[PDB]
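Enquirer: Let me give you the structure first, and then I'll get to my questions.
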Amino acid sequence: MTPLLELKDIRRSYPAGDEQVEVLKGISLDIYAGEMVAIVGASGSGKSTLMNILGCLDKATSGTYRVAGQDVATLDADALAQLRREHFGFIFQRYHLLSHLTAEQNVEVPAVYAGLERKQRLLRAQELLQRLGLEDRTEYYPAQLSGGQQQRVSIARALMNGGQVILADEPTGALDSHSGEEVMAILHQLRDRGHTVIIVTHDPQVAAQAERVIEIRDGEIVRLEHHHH
């Protein structure tokens with residue numbers, strides 16, 4: 001089809017006088033709407049820097065990145081943030097919840113910066129927590145919730161502005177196996193409903209649940225593999 005995200009010759013280095021340290025060394029990759037892709041590699045491989053570029057939280061040194069047709073290098077910080085909110089939701093190994101906000105209040109947060117009014121933010125945040133199986137927990141503080149529950153809150157939060165593309169960094173890394181499998185089934189279900197899910201992981205067993213696997217070694221794509229379930 002036509003791709004949702006397009007990367008061509010993406011490079012990233014951190015300046016150190018005139019020895020650059022090269023973290024990404026020319027990555028070309030296309031990602032489509034409605035698929036699950038895993039990026040797999042050891043620590044220091046560049047996978048996390050690649051994620052941050054996908055999410056528009058970092059800028060490539062060179063190369064081209066387009067999101068739904070729009071080249072990100074042309075945009076100022078306000079326009080980029082807006083683009084980010086139109087397309088992306090984020091989850092991590094840690095839950096990144098504010099301890100003194102309820103689950104619902106936590107979910108609402110990203111919509112604040114989309115200009116969304118409080119009555120409307122509240123409604124949508126409750127709908128998403130219900131979808132995630134937490135209808136009874138909307139007023140619980142994170143201290144009162146398990147790890148598994150906290151991650152479901154983080155997923156709802158990732159959908160608040162749409163979450164067309166979910167970027168997930170090692171989302172089961174801090175979870176027992178049952179909670180891990182719940183999270184993965186939720187991600188498969190979002191993909192079935194048309195979301196793109198991108199998972200970064202050091203673990204090839206987590207990666208094997210995706211439709212495509214990209215292996216990164218020393219800042220380069222070393223292998224690309226298709227899977228089916």
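Numbers here mean position along the shown chain, with the first residue as 1.
Each Cβ is built from the backbone N, Cα and C atoms, and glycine gets one as well.
Below, the features straight out of Swiss-Prot:
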{"type": "BINDING", "residues": "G41, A42, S43, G44, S45, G46, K47, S48", "note": "ATP binding site"}
{"type": "MUTAGEN", "residues": "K47 to L", "note": "Lack of activity"}
{"type": "MUTAGEN", "residues": "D169 to N", "note": "Lack of activity"}
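Please go over these features one by one and say how buried each is and what sits next to it.
Expert: Secondary structure at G41 (ATP binding site), taken from DSSP and collapsed to helix, strand or coil, is coil. For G41 (ATP binding site), other Cβ atoms within 10 Å of its Cβ number 23.
Non-local neighbourhood of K47 (mutagenesis position): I39, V40, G41, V200, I216, each in the same chain, at least six residues away, with C-beta under 8 Å from its C-beta.
The secondary structure of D169 (mutagenesis position), as reduced to three states from DSSP, is extended strand.
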Enquirer: Using all protein chains shown, find which of the binding-site residues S43, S45, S48 scores highest when you count other CB atoms within 10 A of its CB.
Expert: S45
Enquirer: Can you give me the residues near the recorded ATP site, meaning same chain, not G41, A42, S43, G44, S45, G46, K47, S48 themselves, Cβ no more than 8 Å from the center of the site's Cβ atoms?
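Expert: Near the ATP site, beyond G41, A42, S43, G44, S45, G46, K47, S48, sit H202, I216.
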Enquirer: Can you check what DSSP calls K47 (mutagenesis position), collapsed to helix, strand or coil?
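Expert: It is helical.
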Enquirer: Between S43 (ATP binding site) and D169 (mutagenesis position), how many Å separate their Cα atoms?
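Expert: Just about 13 Å between their Cα atoms.
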Enquirer: Find, among the binding-site residues listed as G44, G46, the one whose Cβ has the highest number of other Cβ atoms within 10 Å in the structure shown.
Expert: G46
Enquirer: How far is it from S45 (ATP binding site) to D169 (mutagenesis position), counting Cα to Cα, in Å?
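Expert: About 14 Å separate the Cα atoms of these two residues.
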